[PDB]
Amino acid sequence: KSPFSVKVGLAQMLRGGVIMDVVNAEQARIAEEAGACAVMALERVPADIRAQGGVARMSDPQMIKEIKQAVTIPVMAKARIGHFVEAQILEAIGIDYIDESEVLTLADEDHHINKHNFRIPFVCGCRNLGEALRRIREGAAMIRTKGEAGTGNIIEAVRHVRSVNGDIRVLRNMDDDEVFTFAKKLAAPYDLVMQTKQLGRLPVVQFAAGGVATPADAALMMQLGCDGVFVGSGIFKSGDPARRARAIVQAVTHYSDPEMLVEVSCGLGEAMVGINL
Amino acid sequence: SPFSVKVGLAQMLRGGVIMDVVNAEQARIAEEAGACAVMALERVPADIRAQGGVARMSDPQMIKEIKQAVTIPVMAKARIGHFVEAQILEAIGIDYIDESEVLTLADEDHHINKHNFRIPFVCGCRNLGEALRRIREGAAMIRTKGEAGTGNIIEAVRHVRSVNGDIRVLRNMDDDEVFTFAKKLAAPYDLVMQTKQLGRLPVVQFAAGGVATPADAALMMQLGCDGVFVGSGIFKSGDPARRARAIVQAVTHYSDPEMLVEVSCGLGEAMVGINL
Amino acid sequence: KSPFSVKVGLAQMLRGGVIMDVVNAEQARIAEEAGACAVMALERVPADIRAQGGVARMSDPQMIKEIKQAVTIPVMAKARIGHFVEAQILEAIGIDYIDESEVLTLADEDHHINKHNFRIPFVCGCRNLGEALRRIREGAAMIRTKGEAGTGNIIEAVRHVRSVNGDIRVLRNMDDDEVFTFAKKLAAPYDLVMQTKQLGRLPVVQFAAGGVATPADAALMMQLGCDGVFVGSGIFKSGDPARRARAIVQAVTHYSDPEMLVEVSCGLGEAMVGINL
Amino acid sequence: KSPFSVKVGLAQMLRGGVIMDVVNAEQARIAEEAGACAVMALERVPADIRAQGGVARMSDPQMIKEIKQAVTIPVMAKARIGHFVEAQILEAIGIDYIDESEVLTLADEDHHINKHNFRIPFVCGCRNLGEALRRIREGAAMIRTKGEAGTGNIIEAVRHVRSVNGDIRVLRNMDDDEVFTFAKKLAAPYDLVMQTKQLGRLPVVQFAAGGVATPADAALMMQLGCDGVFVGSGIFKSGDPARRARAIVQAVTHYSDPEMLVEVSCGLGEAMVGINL
Amino acid sequence: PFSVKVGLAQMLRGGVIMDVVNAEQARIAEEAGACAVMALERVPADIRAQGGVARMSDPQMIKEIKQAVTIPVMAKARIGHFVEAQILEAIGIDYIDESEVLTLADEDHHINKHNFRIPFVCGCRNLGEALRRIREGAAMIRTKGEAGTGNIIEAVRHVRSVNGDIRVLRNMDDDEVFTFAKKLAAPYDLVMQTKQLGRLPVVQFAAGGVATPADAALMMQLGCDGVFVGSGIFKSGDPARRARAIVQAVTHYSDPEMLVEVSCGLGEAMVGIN
Ligand SMILES: [Cl-]
Ligand SMILES: [Cl-]
Ligand SMILES: [Cl-]
Ligand SMILES: [Cl-]
Ligand SMILES: [Cl-]
Ligand SMILES: [Cl-]
């Protein structure tokens, strides 16, 4: 198996999981104790990046090391889009995944990181199938929806999931002779388009992200065909994070069980208020 | 059919007022004033409008508290397209789901597939095409969208006259022209024809959005509605129990001006609202 | 005589009069004592509706009953445009006229009340001859100018009076064969256009309203050919309402007597400040 | 019976008929022998007016007298729109109807003839219900569709018939309170709009005209609800002009009988070629 | 019943329908193996070139064609001209084509085809249009293609559009079908029927610009049930030969050796217009 396949295989172990944003070791422990499949180490949640502005960069390696030592589940961290040196540093710290993330301040407007130059697997965002496939061709081993970051509004995530999955379904029964033109119109590599056609799904793990605020939101993403979910702001910017954390984890595990969804949602305290754009 | 059963259930609400309530005391006041059902929520449309934020399905705990406090039917709101919010609501054991545009839209392109549920749904509309599209998706009851949270009836009047006006056009239309009419409404032809034959919407049809006074409520009834929703209009007024009873009576006695005078007389401050 | 003629006849008794807005029984008494020909009962004057905003509706029947009991002159009250139930309620209270009024919040954007379904006479606003005739065909028994409400600026009333009267004068000597096209261009019913031509004036009583703030303003409206005037804000939002009320009444009665106009205007105290749009 | 009701009654005798354009007495005789209910005397058919251009006016009274003497059925003739003196002349010749016709050169861009000043009944064209009602208010006793003149293409006639009849149907069940606004939007007299509502059809005889080239076209107009048809150009250029005339007459009389329509259409010779605009 | 009319048209599957202007041509079409003939007084290439108003053909010429052959006879009525259709039905022909090559008679409404006993064919350019025509009572659908040019480009476009949207619909999330029906402006029930069947619920032919055997076989390889040919045939050295070649191309559409043979030495195709 190729080095890319190995990275793809590693991310498959996250299936059925919730990845939680954490700003310190206590939060990392709460996330792990609630049953998160991984933590995403950062110095500012997307809701605070949105509200405060400023330039948002890779976190101090010291804070990332503190998180990595506090838990036994995988640790991810964010690098700015195109900032291949930030990614070099992260990889050298010994974390498990890099998220080349649009919630940080864009560092390169025209090019993403060449992810094939790394041993560590990367996650990238997308809003549509063409974007997902372009990120994979650059070497992303996992894809998430961009959703809308820091608002608690699931609308954009739903749009992106339906866009990606919808185009995958179109591709499945398409006349093979029309696939060349479809690849052109997606601006995506033809070989990856054909692989997606043969598989009937994205050739890497696909998670939802952006605006998941409630257990209902998380389960909705799973019922729409995601492999798992990222939660950022939605937890520690809520009234009771440990309980809310557990509730989201349970919602993802038991996504097709309305009785369970009722139980975990019942009396959950204040959700993040967020912002309607 | 299971659809015809849901549609038959909603018929009991004809002649009624459905009231928004935020707690059990309010649910009791609504029931005692003679509401035909209550709509459980954590924020009235006037406060959603004023405060903003993302508005979602209410905590199932608060909904259970309301459902235990009254013996009339309980409805609750789910965001448009949020089929999992609807699954949760159904699992709580309430009577109706309102797939509601006053909450924050969750799916810009698709509504809930309401036929996948046992519980009946209410949906909003602004015109006949929209009403028929919602019914085809499985709505068992339709309301006007009106304008939410303003106390201004103008939009509800516009929507009621739009829906009823197109129904009246359809009634005497040349049959050969109905195909093109269905196309122009972007509505399913079979439901268009059913509406033509019936001379009205094939489900219960209520007014909603901006009903603030007994006069407003009776106006909606005189324009041909089966009943009215009231949200903000009550508990954001000076005396809600009194105002609640007055709206109920107005709907029951909608063609009786002497009664309308009596229930409107000395009612205290209506919601101030907003001219948008 | 037809029921419409009876209503028209009843409004003719207001000719030469001033109709005053009043918010309580004391004000109604002051208006009556100053010689108003009728009072218009309401919970908010147009200057306060303009300043405060909010939805403005039919007044509480209790306050209207209190006004009706406090005076022996006719009582009018306002209903929102198109709100035929508000009008039903007013008629059932036993007042003398309904004003289907644009100073309240519009209830029906496309249709006015079908005024022929009522026994009580209605007043409606207009800005031009076509609008006046459309209101009359719907069953208005009296017409007023819309003017500009709540500003104390007479400019719009003058515009509307000159527009209506000017088109009436055009109509008077017009070639009969051209009247069909004129009716079309006014979007007014041909029969009412011809009746106006034969009469040489509106077939109902015509009052000025909107922005009448001084005795000079009131007399100007009368010299321009109005049958009487409405005053709202212009009085009780002035420095001394009882004196100002009397002065306006006298100005309307003695509109062509400059010596009298001087006397009633002399030392009148502060007029409403208003707003120049 | 008002003088208008008498004119309207006279035109009702044409119901179920075909009116044919004729340029001389021989053609008038052929039209009558084929069973036309009336003839329309003119010096140029609409297909020649279209092709040649020039100013098209009232026909020479000599040629109209020659036609009127050649037949015992009613004789109509055309006057230019607004040309009330052409209409005076026609009436003084002693013909039976005047067509105030848009196929002649417009004489008054803003005003039609005041048809109430004449004893003779008039026919006017329309494209929609508002136009029809405006012509009737001016005194038209009969209405035809304008269709498209001189092309042999029935599309416009169908459009106009469906427009008029469609709006009549809308009007029939409309909320009475909404009829005022409907009259305004049609720019039509309210009283005539209400009369049409009560009757459920136009208050005068209504014929199709413009582009009727075949028996199928004629019967189509009748099945769409017309009282009869005008034919101009569609007839007289033929192998056997008399045969096409008879076929159209039979089609109108037997409009709901497909077997009869087959028979009269079978082997009819060349129809007018016409023009697709 | 509608299902009877739809069943009848299914017999035309694997066929070529040929435009004919007289009885000799109808005989040649039948002898060459056409599954039906379309009677008309002017081919679409002459309608295009000459202009004028184009209407239903004289019933006499239609009767002459119907007597000359034993295969089904179709004829054209103008869009919305329901009386032309009444007349055609009364002559006793087998199908009516409510046709856009004739001059449009109603800009806003088609014939209400359910009021007739005879099956109708209608044109389309896309799936929404096809479903609307079917709901009005069409028992068979054809591509509009481009009429009277001999250029297959528009037929290819329309076939790919219809079939492409059918394939999209087949594996679409059921919850998304309501919005898809709205966007097609098509009746939801017919959209769902199409989804369940995986094809149009009536027979679907290619038409417009089929000029060669290669064109005909291309339409079959793209998933059509058969083809219409108009202009493409009768102006020829040996009209009978081109007719037979197209029939054979449709029957043997996946056999390149056969396609070579029938195309070899065929004489001048219609010149047409780009
Ligand atoms: Cl940025
Ligand atoms: Cl929203
Ligand atoms: Cl307003
Ligand atoms: Cl002209
Ligand atoms: Cl009138
Ligand atoms: Cl055309």
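Per Swiss-Prot, chain B residues shown: 21-296, in order.
Using the three backbone atoms N, Cα and C, a Cβ is placed for every residue, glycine included.
Residues or ranges marked as D-ribose 5-phosphate binding site by Swiss-Prot: B:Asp40, B:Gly169, B:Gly230, B:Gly251, B:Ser252. For the mutagenesis experiment B:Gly54 to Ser, the note given by Swiss-Prot reads: In rsr4-1; strongly reduced oligomerization and 63% reduction in pyridoxal biosynthesis. As annotated by Swiss-Prot, active site, schiff-base intermediate with D-ribose 5-phosphate applies to B:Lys97, with the evidence given as similarity to another entry. Annotation comment: Swiss-Prot describes B:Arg181 as D-glyceraldehyde 3-phosphate binding site, evidence class similarity to another entry.
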Recorded positions near B:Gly230 (D-ribose 5-phosphate binding site): from B:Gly54, B:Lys97, B:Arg181, Cα within 10 Å gives none
In terms of Cβ proximity below 8 Å, which recorded positions out of B:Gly54, B:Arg181, B:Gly251, B:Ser252 neighbour chain C?
B:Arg181
Return the residues near B:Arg181 (D-glyceraldehyde 3-phosphate binding site), defined as same-chain residues 6+ apart in sequence whose C-beta is under 8 angstroms from its C-beta, sorted by sequence, else 'none'.
B:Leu243
Using the recorded D-ribose 5-phosphate site (B:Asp40, B:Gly169, B:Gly230, B:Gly251, B:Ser252) as reference, state which further residues of the same chain have their Cβ within 8 Å of the centre of those residues' Cβ atoms, listed in sequence order.
B:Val64, B:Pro65, B:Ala66, B:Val122, B:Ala168, B:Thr170, B:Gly171, B:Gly229, B:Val231, B:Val250, B:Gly253, B:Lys256, B:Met291
What number of additional C-beta atoms lies within 10 angstroms of the C-beta atom of B:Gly54 (mutagenesis position)?
17
Taking all protein chains shown into account, the Cβ-based neighbour count within 10 Å for B:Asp40 (D-ribose 5-phosphate binding site) is 25
Largest separation between Cα atoms (Å) of residues that the record links to D-ribose 5-phosphate, namely B:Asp40, B:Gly169, B:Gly230, B:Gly251, B:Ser252:
13
Which has the fewest other Cβ atoms within 10 Å: B:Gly169, B:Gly230, B:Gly251, the binding-site residues listed?
B:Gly169
Among B:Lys97, B:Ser252, all listed as recorded positions, which has the most CB atoms within 10 Å of its CB?
B:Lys97
Rounded inter-Cα distance in Å - the residue listed as 'active site, schiff-base intermediate with D-ribose 5-phosphate', B:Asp40 (D-ribose 5-phosphate binding site)
10
Give the distance between the Cα atoms of B:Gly251 (D-ribose 5-phosphate binding site) and B:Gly54 (mutagenesis position), rounded to the nearest whole Å.
15
For B:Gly169 (D-ribose 5-phosphate binding site) and B:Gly54 (mutagenesis position), determine the Cα separation and express it in whole Å.
23
